[PDB]
Amino acid sequence: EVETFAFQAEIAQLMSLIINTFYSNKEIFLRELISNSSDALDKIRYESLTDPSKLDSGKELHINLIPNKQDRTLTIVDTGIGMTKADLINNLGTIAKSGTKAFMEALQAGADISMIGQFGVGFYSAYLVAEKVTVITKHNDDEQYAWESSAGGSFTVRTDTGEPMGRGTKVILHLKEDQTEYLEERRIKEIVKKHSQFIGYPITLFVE
Ligand SMILES: Nc1nc(N)nc(-c2ccccc2Cl)n1
């Protein structure tokens, strides 16, 4: 059973802007996704301080970067708080409608696409390098779900079974044909060192 949803007009317009605007500095997508993973890990850590049973679904707090040259995918995995089905549908737990407006108002005031994360819509920078994004998530209070979108104004949500993750989120970037540099170990290392060198969780770059 697959449910299909329309993006709010402002988010569809943001995604169109990210896909169609000429902007060479695409590598910033990884900083944005690692930042989101770090925020999610902070949230489950904070909840666990008063309720240790919140970590029964996994005590390890980490971020994994997994490139797959055969599938042409780059996956960002974390063991953070994860998201409920309601969160996924409601713009992946964000205020993306007001965030998009604040980003647009900033772009007109002298901002560039690299400042997208300041407006709480950094996730959508994934569409700088991906033709499709799959978000697999598991929150302690809900079942495992898969969100997916190839932009075009809609996203899908379905239950995800067979590979239970315990708790957290997996962001699967199905890369554009001309963006395979983001599967290369030296390129990922370079971007992590440049933009995410002080993240407070272990970042493990998987090899093939
Ligand atoms: N890694 C991760 N974990 C959560 N909980 N939310 C996010 C998130 C935050 C904002 C927009 C989109 C996503 Cl997928 N990412």
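Per Swiss-Prot, chain A residues shown: 16-223, in order.
Note that Cβ sites are derived from N, Cα and C of the backbone, with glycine treated the same way.
What Swiss-Prot says about this one:
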- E47 to A: Strong ATP-binding. Strong interaction with HSF1, HIF1A, ERBB2, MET, KEAP1 and RHOBTB2. No effect on interaction with TSC1 (MUTAGEN)
- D93 to A: Impaired ATP-binding. Strong interaction with HIF1A, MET, KEAP1 and RHOBTB2. Loss of interaction with HSF1 and ERBB2. Los of interaction with TSC1 (MUTAGEN)
- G97 to D: Abolishes ATPase activity (MUTAGEN)
## Note on the structure
Ranked by how many other Cβ atoms lie within 10 Å of their Cβ, the mutagenesis positions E47, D93 are led by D93
#### Entry: Neighbourhood of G97 (mutagenesis position) by C-beta distance under 8 A, where only residues 6 or more apart in the same chain count
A55, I59, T152, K153, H154, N155, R182, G183, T184
### Query
If you run the three-state DSSP split on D93 (mutagenesis position), which class comes out?
strand
#### Entry: Rounded distance in angstrom between the Cα atoms of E47 (mutagenesis position) and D93 (mutagenesis position)
13
